[PDB]
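*Asks:* Can you keep this structure in mind? I'll have questions shortly.
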Amino acid sequence: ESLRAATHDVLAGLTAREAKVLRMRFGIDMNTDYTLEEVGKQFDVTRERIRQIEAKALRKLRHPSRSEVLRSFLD
DNA sequence: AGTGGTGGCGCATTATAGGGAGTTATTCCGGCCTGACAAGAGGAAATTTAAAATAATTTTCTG
């Protein structure tokens, strides 16, 4: 429960459509996950750019002080 | 000394195991979609240096 709350607020901390991308790529707060091509169709930009978005978001969250609170969930 | 009895084999009967056929259900084999890399283009923020002004140093002039 704590993890879902924290991940939701930290996603809220990031940009809008990137956040929606990351929610859709996974099952975060949503049902079955669609593969990259289908989400790209969802934005109508359907290609490697979507994984470019994924990698850029991951890179952007790599920076500490935001994820360390979530780092705690590792053990 | 002869008629039957004993053993072994044969004939008929009896018993047991393996193989084939089936059938089901687990398991291997292959194509196709995701996923990762390498490249390319156009446009915009950041940084650096050069030029131009206010506030102080130095020199000169005035009282």
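Shown for chain A, in order and in Swiss-Prot numbering: 538-612.
This entry, so its header tells us, was determined using electron microscopy, 4.1 Å.
Placed from the backbone N, Cα and C atoms, the Cβ positions cover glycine too.
Quoting Swiss-Prot on the mutagenesis of A:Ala553 to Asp: Disrupts the interaction with Escherichia phage lambda antitermination protein Q. Here Swiss-Prot notes a mutagenesis experiment, A:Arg596 to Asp or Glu, with the remark: 2-fold reduction in activation of class II Crp-dependent promoters.
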*Asks:* 10 Å Cβ neighbour count around A:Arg596 (mutagenesis position)?
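*Replies:* A count of 9.
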*Asks:* Do you know offhand how many angstrom separate A:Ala553 (mutagenesis position) and A:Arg596 (mutagenesis position) by C-alpha?
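*Replies:* Just about 16 Å between their Cα atoms.
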*Asks:* What count of other C-beta atoms do you get within 10 angstroms of the C-beta of A:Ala553 (mutagenesis position), across all chains shown?
*Replies:* 8
